[PDB]
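Some notes on the structure that comes next.
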Amino acid sequence: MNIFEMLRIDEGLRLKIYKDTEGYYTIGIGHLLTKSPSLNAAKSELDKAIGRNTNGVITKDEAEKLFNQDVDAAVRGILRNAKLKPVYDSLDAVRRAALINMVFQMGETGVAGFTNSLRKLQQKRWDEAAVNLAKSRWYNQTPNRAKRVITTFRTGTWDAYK
Ligand SMILES: [Cl-]
Ligand SMILES: [Cl-]
């Protein structure tokens, strides 16, 4: 298992523009196009992102491409964030993937706000971090996915994904 497979399971794959769990226009493997309620804006962002007149539909290779760019960027965002980096550097590989998953979902900014949990992760207090992480809008809005990431941080295994 790896970050790519993990996220492909959490986000799924859709080749036509859809609305995500927050009602925002997205495409491919959880690639957010826009927070605007205009399908046109969405289509415009899509064209711009792929580099062609898409008409709201893309190919699988196209989706994979956005996915790679997006994973790459999440990592880079982590490495550039003063709050995130130290945590990521302290973690094992399985656990790093869970952090990446959260940043991909909520952005660097969002995750950087989980101060208490971040501290607990840094300290390697697995159970305590899991409990704190669960006290969040994130958990309450997407509990199944949140449960999987949380278990992942708790166990340092891919169990939640097999
Ligand atoms: Cl892009
Ligand atoms: Cl969920």
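Using N, Cα and C of the backbone, Cβ positions are placed for all residues, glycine too.
Experimental mutagenesis at this site is recorded by Swiss-Prot as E11 to N, annotated: Loss of 84% of enzymatic activity. Annotation of the published mutagenesis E11 to Q in Swiss-Prot: Complete loss of activity; the original residue is retained in the structure shown. Feature annotation from Swiss-Prot assigns active site, proton donor/acceptor to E11, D20; the stated evidence is experimental evidence. Among the sequence features in Swiss-Prot, the mutagenesis site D20 to E or Q is noted as follows: Loss of 99% of enzymatic activity. Under the heading of mutagenesis, Swiss-Prot lists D20 to A, N, S or T and annotates it as follows: Complete loss of enzymatic activity. The note that Swiss-Prot attaches to the published mutagenesis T26 to E is: Complete loss of activity at neutral pH; covalently bound substrate. In Swiss-Prot, a published mutagenesis experiment is listed as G30 to A, annotated Almost complete loss of enzymatic activity. Annotation source Swiss-Prot lists substrate binding site at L32, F104, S117, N132. Listed in Swiss-Prot as a mutagenesis experiment, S117 to V is described as follows: 50-fold decrease in enzymatic activity. For the mutagenesis result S117 to F, the note given in Swiss-Prot is 10-fold decrease in enzymatic activity. Under mutagenesis, Swiss-Prot gives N132 to M or F with this note: 2-fold decrease in enzymatic activity.
Positions of Swiss-Prot features highlighted on the structure.
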residue: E11; record: mutagenesis position; DSSP (3 states): helix
residue: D20; record: mutagenesis position; DSSP (3 states): coil
residue: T26; record: mutagenesis position; DSSP (3 states): strand
residue: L32; record: substrate binding site; DSSP (3 states): strand
residue: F104; record: substrate binding site; DSSP (3 states): helix
residue: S117; record: mutagenesis position; DSSP (3 states): helix
residue: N132; record: mutagenesis position; DSSP (3 states): helix
Students should find that the Cα atoms of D20 (mutagenesis position) and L32 (substrate binding site) sit apart, in Å rounded to an integer, by 8
Rounded Cα distance, in Å, between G30 (mutagenesis position) and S117 (mutagenesis position) is 25
Checking the mutagenesis positions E11, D20 for other Cβ atoms within 10 Å of each Cβ, the smallest tally belongs to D20
Check: min Cα-Cα distance from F104 (substrate binding site) over mutagenesis positions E11, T26, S117, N132 goes to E11
Cα of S117 (mutagenesis position) to Cα of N132 (mutagenesis position), in Å and rounded, measures 6
Around the Cβ of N132 (mutagenesis position), other Cβ atoms found within 10 Å total 19
Widest Cα pair spacing in Å over the listed substrate contacts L32, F104, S117, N132 is 27
For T26 (mutagenesis position), the nonlocal same-chain Cβ neighbours (under 8 Å, six or more residues apart) come out as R14, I17, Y18, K19, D20, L32, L33
Integer Å value for the Cα distance linking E11 (mutagenesis position) with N132 (mutagenesis position) is 24
All chains considered, the count of other Cβ atoms within 10 Å of the Cβ of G30 (mutagenesis position) is 20
